[PDB]
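Enquirer: If you scroll down you'll find the structure; I have some questions about it.
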Amino acid sequence: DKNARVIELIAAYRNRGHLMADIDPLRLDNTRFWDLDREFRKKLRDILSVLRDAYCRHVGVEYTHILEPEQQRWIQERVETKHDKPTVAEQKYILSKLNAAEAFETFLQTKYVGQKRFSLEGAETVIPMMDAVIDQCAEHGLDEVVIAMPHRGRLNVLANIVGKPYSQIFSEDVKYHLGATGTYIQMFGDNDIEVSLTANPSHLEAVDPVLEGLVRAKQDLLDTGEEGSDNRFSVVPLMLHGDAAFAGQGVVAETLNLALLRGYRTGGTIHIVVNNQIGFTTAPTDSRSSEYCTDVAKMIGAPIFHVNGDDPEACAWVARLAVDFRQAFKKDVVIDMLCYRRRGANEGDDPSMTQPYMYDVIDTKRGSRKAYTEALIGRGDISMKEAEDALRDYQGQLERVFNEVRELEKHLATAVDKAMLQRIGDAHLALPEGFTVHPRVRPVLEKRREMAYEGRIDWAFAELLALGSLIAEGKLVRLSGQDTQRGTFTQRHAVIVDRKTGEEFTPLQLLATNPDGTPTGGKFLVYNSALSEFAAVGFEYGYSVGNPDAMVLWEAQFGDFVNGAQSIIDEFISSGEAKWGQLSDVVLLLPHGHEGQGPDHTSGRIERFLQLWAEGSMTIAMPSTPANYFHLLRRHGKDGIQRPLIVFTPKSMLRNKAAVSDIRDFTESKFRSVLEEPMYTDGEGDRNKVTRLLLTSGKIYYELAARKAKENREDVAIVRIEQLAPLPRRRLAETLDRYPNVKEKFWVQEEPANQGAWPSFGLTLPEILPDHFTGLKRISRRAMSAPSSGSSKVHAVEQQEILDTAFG
Amino acid sequence: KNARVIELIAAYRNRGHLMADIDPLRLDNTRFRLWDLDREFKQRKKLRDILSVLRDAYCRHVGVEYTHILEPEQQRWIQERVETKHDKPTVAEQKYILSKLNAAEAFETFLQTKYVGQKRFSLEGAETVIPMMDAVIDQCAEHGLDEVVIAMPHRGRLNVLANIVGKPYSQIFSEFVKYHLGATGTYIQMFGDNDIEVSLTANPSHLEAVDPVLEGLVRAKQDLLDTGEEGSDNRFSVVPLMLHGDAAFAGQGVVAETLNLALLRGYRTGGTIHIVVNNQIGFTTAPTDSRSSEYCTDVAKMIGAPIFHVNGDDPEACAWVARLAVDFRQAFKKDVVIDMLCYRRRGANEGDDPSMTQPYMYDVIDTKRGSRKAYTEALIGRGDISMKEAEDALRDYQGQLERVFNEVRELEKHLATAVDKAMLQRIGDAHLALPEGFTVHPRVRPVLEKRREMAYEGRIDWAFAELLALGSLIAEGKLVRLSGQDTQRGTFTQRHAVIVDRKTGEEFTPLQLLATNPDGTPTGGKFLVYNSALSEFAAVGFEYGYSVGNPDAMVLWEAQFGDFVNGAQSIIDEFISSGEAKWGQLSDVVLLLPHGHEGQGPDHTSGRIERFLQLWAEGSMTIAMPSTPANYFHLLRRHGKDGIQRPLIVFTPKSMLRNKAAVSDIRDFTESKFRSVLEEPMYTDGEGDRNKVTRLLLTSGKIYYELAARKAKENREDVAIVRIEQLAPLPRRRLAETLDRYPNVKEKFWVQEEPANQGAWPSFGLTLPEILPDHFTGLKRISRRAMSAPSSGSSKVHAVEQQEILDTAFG
Ligand SMILES: Cc1ncc(C[n+]2csc(CCOP(=O)(O)OP(=O)(O)O)c2C)c(N)n1
Ligand SMILES: Cc1ncc(C[n+]2csc(CCOP(=O)(O)OP(=O)(O)O)c2C)c(N)n1
Ligand SMILES: [Ca+2]
Ligand SMILES: [Ca+2]
Ligand SMILES: [Mg+2]
Ligand SMILES: [Mg+2]
């Protein structure tokens, strides 16, 4: 019975010991806190001492929620063993990092006005902790550590972690958002590792999936990780957070949900939460519905270590333990560093206005550096002369940054050959030995061989011809989104599944090998994404940043769901180049079109992307033909320019028999930003008979062309704007001049009056081309608060009303 | 040996769910792949009996997850109810469950046969969600609760309408949007004498976005019923029943954000009952590509919610877990998650052969008999029903299938906002009417005193004007709900709606004193002010839902900076701006978006006026950027008293809060009304001559003060500055009447701080020359140049650009 009380007691400490650990350096919560010499083979006093030291000191360990027994066993074996005391050299090294952090903070708060919001005072221990992460990654012989973080302590991280000189850091608010790169050299090791920091907006947590994509991109380049020869995942994501942001931002859960996915895994992220137990003026009880700000990470069974920021030794030990766990199980580790925010939220803030108790406690708190220096003499680890030299190291570090900053102040063809089209065509039939194709998929493969040799190439095959030819030319092609392998409209079939074994076959991957048998250097990476927009779009944006030579495409189920990724569109994709000098070549594929499927299956919001656009930020397009889409993708991947491309892609037009292209359009043409009717360019049509000109974009062209053909209207011409942004001013002016007898011009669109290209075109076209578009009138749906009507019947009436008005 | 028993007990309680027979498809083969049994162990029970209890409780058709819960009493409550030998259900209860499976399959057969293009909405393989939901609602009625509000995606929605909400087929199939509309009904107990209201909220196609909307809605109903957090009783008598899909629950961030609200004082609803229809597929995507955890529900561990994984082919276990979930919610006022393991009989889209992408799963599904047929056959095998009883169950199925076919066949064969001085003075005095022994922080004491001074002597600033508007509404009996990030104090240390005791930390809400009339009687009003969690998506969704749940409430959500509201885009796009036109669902929610170019960067400058103006259509939203405190006071009072349910978008100030020119007089609150268009006081009250004006500057917001200062400095009598206070709907008549008073105007300019592709110019530059061609033909723009970001990252560039605007305007 007494031996059973010991077993229950062991479980109690392992399971719930963290609830009694002395982790809070402020001690704000008061309520928080025989057979002893008999052997059970160790004495009961020694088993309890091991359990109190492991689970109830300055580290709160949460690991019994992990479903993997080997992971639980790994943690308790390393957590319960009696650890060797750190060497005086390691203790002095930790202290020097705390001297540099505090010196940098004192300088930053004294020299400049308006920097209290960015202060790391009360949280300087994050610097020796981050240093231990990076030194441990270098010890494992890893290649790079990429950091993502908020503004708090950023300039401190650049100096004391990234190793950027003060002349670069204080040269000429944007410094808090820019990316950086450096080299970390081991102090007591002979290894080095690249350390980089990614750019981010003020939007807390939005960079989380961006970092993951950047890291995965770098991993695939180094041939490490998921799409690599080795399982080292030699590029480590180090992600910093705030306690209020980590608990309340949905992107955190979405990014955690990507951690073990074949398309998004980076072999585990090291998470550091700077838990200062405050969110601006908000208390944790108003910021989260759980004990810990880190409880979201339990979602993927990640071990969590709550650690007292006033103990830099435990902080550095947990950092190294986190790296080793990540290396052993290729899974996320979360370090909850409990600490405090010495200063207020904004400038001129008296934080005792909203938190009087916390700030009366903080006013009695001596610094982490002073506390650690005093604890070293108390423990007899350092002498008085050594403590004096440490104070002189702090003073010299304080003088150095003041002195250095003082000195700084005083101072292309996209056409492919027939053989290329035929090769991609044949690849759809070059099935592995014994592969069983599903009977409904077999005619698609055969039709693609027929299309490649005989023409009448549809949208779905043209996309694969564009990507296939890029892979054949040595390019890495990454394509992903919801159900992207098959296609939402059962049109892609980039991955085909064996009817009998379930084995996947990727026909385009055969073009990664030249006809002679040698590799091209190209690769096709095609994945079904998780049911996320924010994290998935963020990941793909980050991927194009991490590998600028990659063709990176993200596909929306319907364009209507990309508003769930608005923060990435607004904060990264559309503005990152102008704000940070950070470039991305990410493609967003947005299925768009009025077909009567409702307000959430109709629009990718063209008007919003056109509004976000400014000269040289993005390319926005709605191609009407498969070949033009093929040339758009090939130009985007080969132009040597890093700029996002936004494409409004079809749904019903995928299977429209008029929306097919000839071999000559792929082999002897280029992307055409403005398209005329084939009857004028190739046929016997007379442009001089035209008195009414209809300017349009997308699938409605086919309907307008069908009505023109039906009524035999020689007086009407339909001109297509294929590239919406930048406006193809030169081509649009020279095209329209070919119709001299035009007396009226109309912009025709399916979208309501306040949506589509009209709100920007109606204003821009008469300004950019006043001799051509003065008196431009609109034919569209009436302005609506939704992208369309909920009724198929209303849709059909409205669609006919547009065609009747155009030919009225 | 006794220690091996204790470790074994923990193993079953902690990990037993990994070996439970929960998957009705049995897709994972590897899942399932000494003498001491008769010896008694310490209560003293035999090892064989300890293990039989464990296997039955943790390894049968219910996988229980609860040892992650930090509360020992909650862990004790679950194991005491799960580890006891349960009474076998009565033949009447078993027949009742079967009639609910009969009802559900008849509806599915009818819907798939009668109409084309309904396979994507099919519940076939998941029919057991109906007897499960029925058991939730019957259990809530058993507790004597007032309402169950459901939020769900499209799968099984019409079925839910018919057999849960109880809507007649004539209403469900009328002129066959029905998959998105709200509904309300009454549930009457079969074997009880209670009744309960059952409602279903409207929702977009955007999976999981309705999740915080439901919470808001339910909280509002709870506050009306004086139950829960803001009530006399802790019954939380309005239960949220939230339905989900396995792929959407694991991948949508809003799920975590809505779970994070579960125990917050400003957002708690007393626990939600979550039902996940886990058909182990997401369109064509396998769970291993949809999530990084063993279960789709693993996000719910974040708040320490018990999780029950249950085999959907066992409707008895499904109904038992539903009632256990309601009892847990009632006992601990926390979330319960039911992971109903099932399958998707048909494909994703119409004409989909799901064996194309999932051949194995669908070869298994092709051998699966229905949940109804499986339950009828198991009851025969268990001797619970006779052959005649099974035949009568087949007759009941045929009868319900005929009934819906027959009923659908028959269906086919057919204002002043001005307050008195005393009202301003009362709100002013309330800031000094401190509780006995309350200690005011020294920096907060002059704010309270200035508000008493402002109320009596004038020079009223923006922050006090807002509190005067909300204070007077509370005094008139209105419920006022105000929230957002650091909203109690205000991001710009300007509000102080809640003041904190310097010595005890106790909160004091001065405006709450206005809920009591001077005689001592209640007004019926209340001030509910909260600091939100660091969420935009969930918080905006919550406030939208709150205004839907209580249309007579003044509901305001405040952004830290307007620049962060894009994190709530799905709510703006799918509910606020479009809910009325799409579902006939109305909301009077106010969004306060701090906006203005001050050099604080591209994430501290714009609430994106151009995006809200683009979303706008006649009668959907009111969009405003007031320039004076009194005009903001009248905007809020008109919004709350106009008797119209329409969202209001307000672009609020940052530096203009403390601008001494941006102050108002008592008479502006006492003898005025909201002005959509504002002229310069020199023309309305001064000795200015409107006839001297040849150049007219049309503008909105804080830049007015800079333009007015430049005019006063250069003594420019030839320039007038007209303000558009209400951006949407355009104040066409007031704008036309005002411009008509300046007859010698030869040039007109729209002046704005925002880049040319942003602000009000993209819509105004197009609309104004069309709506008023005699006034705005030849309208020119003065603004920042078009940008890919809301502004520059440099304060220096900002300052040069701002001066360039003022120099151009007076050049
Ligand atoms: C997405 C987003 N929402 C709101 C803000 C505004 N904001 C800036 S600091 C802050 C509180 C930060 O809390 P926390 O995460 O605990 O970090 P800390 O400042 O304490 O290090 C907020 C809400 C923001 N920058 N981003
Ligand atoms: C937010 C959002 N993103 C994408 C979609 C498109 N979509 C429709 S159904 C589906 C897969 C649904 O998976 P699941 O949650 O498991 O539900 P199920 O259809 O299996 O019941 C998706 C991605 C959507 N409706 N909402
Ligand atoms: Ca490019
Ligand atoms: Ca109203
Ligand atoms: Mg914090
Ligand atoms: Mg599913």
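Throughout, chain B uses Swiss-Prot numbering, with the displayed residues spanning 366-398, 412-420, 428-561, 576-813, 831-1227 in order.
Placement of Cβ uses the backbone N, Cα and C atoms for every residue, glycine included.
What Swiss-Prot lists as thiamine diphosphate binding site is B:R540, B:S604, B:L606, B:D645, B:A646, B:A647, B:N678, and the listing cites experimental evidence. Among the features that Swiss-Prot reports, 2-oxoglutarate binding site is placed at B:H579, B:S604, B:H1020, with the record citing a large-scale study or a structure entry. If you look up Swiss-Prot, you'll see B:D645, B:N678, B:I680 marked as Mg(2+) binding site, on the strength of experimental evidence. The annotation acetyl-CoA binding site is assigned in Swiss-Prot to B:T1038, B:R1054, B:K1089, B:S1092, B:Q1142, B:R1149, B:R1150. According to Swiss-Prot, the mutagenesis experiment B:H539 to A carries the annotation: Loss of KG decarboxylase activity. Record note (Swiss-Prot), mutagenesis B:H579 to A: Loss of KG decarboxylase activity. The unchanged residue is displayed. Among the mutagenesis results in Swiss-Prot, B:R781 to A has the note: Increase in KG decarboxylase activity. The residue drawn here is the original one. According to Swiss-Prot, the mutagenesis experiment B:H1020 to A carries the following note: Loss of KG decarboxylase activity. In Swiss-Prot, a published mutagenesis experiment is listed as B:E1034 to A, annotated Loss of activation by acetyl-CoA. Under mutagenesis, Swiss-Prot gives B:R1062 to A with this note: Loss of activation by acetyl-CoA.
In terms of burial and nearby residues, how do these features look in this structure?
Expert: B:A646 (thiamine diphosphate binding site) carries a helical DSSP state (H, G or I).
In this structure, B:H579 (mutagenesis position) belongs to neither helix nor strand by DSSP; it is coil.
Look at B:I680 (Mg(2+) binding site): DSSP puts it in coil. Under a cutoff of 8 A between CB atoms, and with a sequence separation of 6+ in the same chain, the neighbours of B:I680 (Mg(2+) binding site) are B:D645, B:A646, B:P686, B:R743, B:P753, B:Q757, B:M760.
Counting only same-chain residues six or more apart in sequence, the Cβ atoms lying under 8 angstroms from the Cβ of B:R1150 (acetyl-CoA binding site) belong to B:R1091, B:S1092, B:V1093.
Sequence-distant contacts of B:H539 (mutagenesis position), defined by Cβ-Cβ distance under 8 angstroms and a gap of at least six in the same chain, are B:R505, B:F506, B:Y578, B:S604.
Over all protein chains present, the Cβ of B:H579 (mutagenesis position) has 21 other Cβ atoms lying within 10 Å.
In the three-state DSSP scheme, B:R781 (mutagenesis position) is classed as coil.
The Cβ of B:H1020 (mutagenesis position) has B:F977, B:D979, B:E1014 as same-chain neighbours under 8 Å, each 6 or more residues away in sequence. For the recorded site, B:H1020 (mutagenesis position), the DSSP three-state label reads coil.
In the three-state DSSP scheme, B:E1034 (mutagenesis position) falls into the coil class.
Packing around B:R1062 (mutagenesis position) is summarised by its Cβ count: 15 other Cβ atoms lie within 10 angstroms of its Cβ, all protein chains included.
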Enquirer: Would you list the recorded positions among B:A647, B:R781, B:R1150 that come within less than 8 Å, Cβ to Cβ, of chain A, in the order they occur in the sequence, writing 'none' if nothing qualifies?
Expert: B:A647
Enquirer: The deposited coordinates stop at B:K420 and pick up again at B:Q428, leaving 7 residues out. What Cα-Cα distance does that leave, in Å?
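Expert: Result for this gap is 6 Å, Cα to Cα.
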Enquirer: Counting every protein chain present, what is the number of Cβ atoms, excluding its own, within 10 Å of the Cβ of B:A646 (thiamine diphosphate binding site)?
Expert: 26
Enquirer: So which recorded positions out of B:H579, B:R781, B:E1034, B:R1062, B:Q1142, B:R1150 are up against ligand 2, CB under 6 A?
Expert: none
Enquirer: Would you mind reading off the Cα separation of B:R1054 (acetyl-CoA binding site) from B:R1062 (mutagenesis position), to the nearest angstrom?
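Expert: So the Cα of B:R1062 (mutagenesis position) lies 12 Å away from that of B:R1054 (acetyl-CoA binding site).
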Enquirer: Among the recorded positions listed here (B:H579, B:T1038, B:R1062, B:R1149), which has the Cα closest to the Cα of B:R540 (thiamine diphosphate binding site)?
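Expert: Going through B:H579, B:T1038, B:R1062, B:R1149 one by one, the Cα closest to that of B:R540 (thiamine diphosphate binding site) is B:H579.
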Enquirer: Using the alpha carbons only, what distance in Å do you get between B:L606 (thiamine diphosphate binding site) and B:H579 (mutagenesis position) once rounded?
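Expert: B:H579 (mutagenesis position) has its Cα 12 Å from the Cα of B:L606 (thiamine diphosphate binding site).
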Enquirer: Among B:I680, B:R781, B:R1062, please name the recorded positions whose Cβ is nearer than 6 Å to ligand 6.
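Expert: Close enough to ligand 6 are B:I680.
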Enquirer: Around B:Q1142 (acetyl-CoA binding site), how many other C-beta atoms are within 10 angstroms of its C-beta?
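Expert: So the Cβ neighbour count for B:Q1142 (acetyl-CoA binding site) comes to 21.
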Enquirer: Can you give me the residues near the recorded Mg(2+) site, meaning same chain, not B:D645, B:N678, B:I680 themselves, Cβ no more than 8 Å from the center of the site's Cβ atoms?
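Expert: The surrounding set, listed in chain order, is B:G644, B:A646, B:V676, B:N677, B:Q679, B:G681, B:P686, B:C741, B:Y742, B:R743.
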Enquirer: Given the binding-site residues B:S604, B:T1038, which one's Cβ is surrounded by the fewest other Cβ atoms within 10 Å?
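Expert: Among the binding-site residues B:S604, B:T1038, the lowest count of other Cβ atoms within 10 Å belongs to B:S604.
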Enquirer: Taking every protein chain shown into account, which of the recorded positions B:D645, B:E1034 has the largest tally of Cβ atoms within 10 Å of its Cβ?
Expert: B:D645
